[PDB]
Amino acid sequence: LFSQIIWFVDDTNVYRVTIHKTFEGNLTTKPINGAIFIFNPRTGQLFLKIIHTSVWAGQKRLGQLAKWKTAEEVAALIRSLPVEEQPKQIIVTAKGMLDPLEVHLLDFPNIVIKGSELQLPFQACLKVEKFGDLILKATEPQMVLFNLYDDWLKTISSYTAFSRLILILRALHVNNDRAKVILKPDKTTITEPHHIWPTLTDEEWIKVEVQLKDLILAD
């Protein structure tokens, strides 16, 4: 990493449901909007493709079809980008993405697809209000761009920013409430409206990153 355009593709949050036990004692499973996360670990760029429930229609095995929908949308993004902006590698942390991507990317022989055992839980972003509300309230599919490193790269490397982001996502994933307290060390800690994460000093980030790591380890 950090040298070729690389994308991580996360399909975990594409097919989402609300499960409810009815008064008659049966489970209903009704889909809610999802999203694909496509992330550039060098620059911080996120493409968030929101997936509206209408795409599901009446079909079954939606969990399996989600992998295919994900690969379709990745290919569609690639086709909309000039060649020099297309990724050289796509990395997936879910093994079920590998074959659908292979089949969808046959026209892009330069693109290397590979699996990974890394823990990069973009589902934690559903717990960040910015992303959660945007996904919840969409009435149609759309793509939205974000910079998940805020202004960090002005003073730290991509490697350092990636490590910070991963710790934030994993901490949020394993213990949202405690993660959120660690990320607000002071009464006056704020997040800029165009930022994702709080504005913190270098020393505060040092203490935060140790605490996040300890929170992950405890769980």
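Heads up, chain A uses Swiss-Prot numbers, so what you see runs 1771-1773, 1775-1990.
Backbone N, Cα and C atoms are what each Cβ position is placed from, and that goes for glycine too.
Looking at Swiss-Prot, the entry for mutagenesis of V1788 to D says: Strongly reduced interaction with RNA. Packing around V1788 (mutagenesis position) is summarised by its Cβ count: 15 other Cβ atoms lie within 10 angstroms of its Cβ, all protein chains included.
According to Swiss-Prot, the mutagenesis experiment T1789 to P carries the annotation: Strongly reduced interaction with RNA. The number of other Cβ atoms within 10 Å of the Cβ belonging to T1789 (mutagenesis position), over all protein chains shown, comes to 9.
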